[PDB]
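A.B. asks: Please read through the structure below; I'll follow up with questions.
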Amino acid sequence: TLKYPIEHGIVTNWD
Amino acid sequence: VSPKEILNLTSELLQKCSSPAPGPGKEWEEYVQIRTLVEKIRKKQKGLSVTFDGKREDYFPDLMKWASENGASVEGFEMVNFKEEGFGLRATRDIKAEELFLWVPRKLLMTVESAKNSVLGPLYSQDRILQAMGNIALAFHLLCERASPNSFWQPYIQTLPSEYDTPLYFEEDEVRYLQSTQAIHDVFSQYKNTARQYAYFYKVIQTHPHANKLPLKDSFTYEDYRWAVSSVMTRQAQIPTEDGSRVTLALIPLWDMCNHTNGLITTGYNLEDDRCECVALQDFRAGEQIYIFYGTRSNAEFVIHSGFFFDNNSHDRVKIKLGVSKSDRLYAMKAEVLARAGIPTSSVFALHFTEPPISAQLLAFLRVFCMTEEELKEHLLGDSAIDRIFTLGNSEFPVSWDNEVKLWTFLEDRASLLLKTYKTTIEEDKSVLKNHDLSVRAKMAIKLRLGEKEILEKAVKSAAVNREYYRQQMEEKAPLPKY
Ligand SMILES: Nc1ncnc2c1ncn2[C@@H]1O[C@H](CSCC[C@H](N)C(=O)O)[C@@H](O)[C@H]1O
């Protein structure tokens, strides 16, 4: 579908 | 208040938050200890170093004009302060599903790449924490530009919220509602990581020559760091680089003002036009709020990382840790079958509120976890073994009726055991929400702990149902589905 789907507030690792 | 005492407190804070975990039994006490130091530091500081004279809505026109001059869409919607979600976008005209209504060129975005070319660039080249973690890099990027009155991104920064509902902003008694839950450990880690990062970067800013020109060297309060990381974690997104070869984290102005509803991702990056594009998730009549789908995140991730609790989250889940015991006599075979299936010997799995509570990988683990030795050999030897591995995560092809009865029996018992580790019941949580008047942050915590137990409760019911289905097929001697 979309080549680069964009996630609002993507969960990242902070430590 | 002298700068010598502040650095003394930050020095004490960095040593406390760098200590190893004092064990799960002392984490609440470690939490309250860290809170006490942070509030002491926070009470001796002046809050947000940079504050703006106007109200939040006074700056939205500048944001719209700034975004128009650089090629973003500004027609067809307006900023409204909605009671339920806060500020959002409302449609000024009818917008049909799948219509491209919103686009943002890369020039407007704040990214790790734009942080590298900023005043923070020199310090970025020296600190390994910044280089390994773009989320923190974005956070400091936002801070330096906030304290730069001529930053290119000033129209976007002056429209950001001044406070959030992430657990970093909760009171101690609000977090206390989460005692005995899975979620509270992530709250502990988020608070400890944030305090350690502030203190570590407070000292780094004062010792590195590459940080001499930063505005943060003049002033850098704890309130600055909490606001910046909450701004990033509630809004940030991953986009491709201009090369398209890899990914980076970004703040997307205008677009990030949309609030969340259930649906599908309708926002993609257009590498040809080099812009973020967003098509309507559904029909939006004029005067209706425009929503987007943030992603398939649980309510624990929404509360902790996004700062809100979403009712009717169809993608909710809880964690569950499982592993094959070293004292099991069939450990070697079970670990080998799991290895050939690409499944670790021990892992954290997910229980869902969905129609099947477990994914294909959890189902395959539990099948091997309950296999007899004769069943393990058939998955390790002969011309049919790889075909047996292939169907392990498929509910349509059981190993045997007995293996299914044993795995659903185990899952029913473990989920029941998990429920008995909470301080409250489901009916007790419902009475709290019904009989007490609570803040929004308090209701988030209580609904968070309620949701954990309701997912476990439903997994108990679905495991008991599945146990009876397969026990029926066993007493009736039904033929096993094949291939
Ligand atoms: N469905 C929802 N219910 C409640 N709050 C929501 C929501 N979707 C988004 N939010 C709020 O919006 C934030 C993401 S950024 C969206 C714009 C934000 N309301 C603002 O004033 O800038 C979240 O941290 C949460 O506070």
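Residue numbering for chain B follows Swiss-Prot, covering 20-502 in order.
Method of determination (from the header): X-ray crystallography, 2.3 Å.
Using the three backbone atoms N, Cα and C, a Cβ is placed for every residue, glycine included.
Copying in the features that Swiss-Prot gives for the protein in this structure:
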BINDING   B:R75, B:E104, B:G105, B:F106, B:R254, B:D275, B:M276, B:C277, B:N278, B:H279, B:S325, B:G326, B:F327  S-adenosyl-L-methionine binding site
MUTAGEN   B:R215 to A  Decreased binding to actin and decreased protein-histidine N-methyltransferase activity
MUTAGEN   B:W274 to A  Shows protein-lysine methyltransferase activity toward an actin mutant with a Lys instead of a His target residue; when associated with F-256
MUTAGEN   B:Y313 to A  Abolished protein-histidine N-methyltransferase activity
MUTAGEN   B:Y313 to F  Strongly decreased binding to actin and decreased protein-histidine N-methyltransferase activity
MUTAGEN   B:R316 to A  Decreased binding to actin and decreased protein-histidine N-methyltransferase activity
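Mind running through what each feature is packed against?
C.D. replies: The secondary structure of B:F327 (S-adenosyl-L-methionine binding site), as reduced to three states from DSSP, is coil rather than helix or strand.
If you draw a 10 Å sphere around the CB of B:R215 (mutagenesis position), it holds 19 other CB atoms from the protein chains shown.
Following the DSSP three-state reduction, the secondary structure of B:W274 (mutagenesis position) is helix. When Cβ atoms from all protein chains are considered, those within 10 Å of B:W274 (mutagenesis position) total 25, not counting its own.
B:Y313 (mutagenesis position) has a Cβ environment of 26 other Cβ atoms inside 10 Å.
Taken residue by residue with DSSP, B:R316 (mutagenesis position) is part of neither helix nor strand, so it is coil.
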A.B. asks: Rounded to a whole number, what is the top Cα to Cα distance in Å among the residues the record ties to S-adenosyl-L-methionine, namely B:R75, B:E104, B:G105, B:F106, B:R254, B:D275, B:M276, B:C277, B:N278, B:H279, B:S325, B:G326, B:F327?
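C.D. replies: Between the most distant Cα atoms of the S-adenosyl-L-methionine site, 21 Å.
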A.B. asks: Rank the recorded positions B:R75, B:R254, B:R316 by the number of other Cβ atoms within 10 Å of each Cβ, and give the residue at the low end.
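C.D. replies: Per-residue Cβ counts within 10 Å for the recorded positions B:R75, B:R254, B:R316 bottom out at B:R75.
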A.B. asks: Quick one: of B:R75, B:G105, B:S325, B:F327, which binding-site residues have a CB closer than 8 A to some CB in chain A?
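C.D. replies: Listed binding-site residues passing the 8 Å Cβ cut to A: B:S325.
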A.B. asks: Considering only the recorded positions B:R75, B:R215, B:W274, B:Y313, which possess a Cβ situated under 6 angstroms from at least one atom of ligand 1?
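C.D. replies: Passing the 6 Å Cβ check against ligand 1: none.
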A.B. asks: Going along the chain, which residues six or more apart from B:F327 (S-adenosyl-L-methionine binding site) have their CB under 8 A from its CB?
C.D. replies: B:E104, B:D184, B:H279, B:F321, B:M463
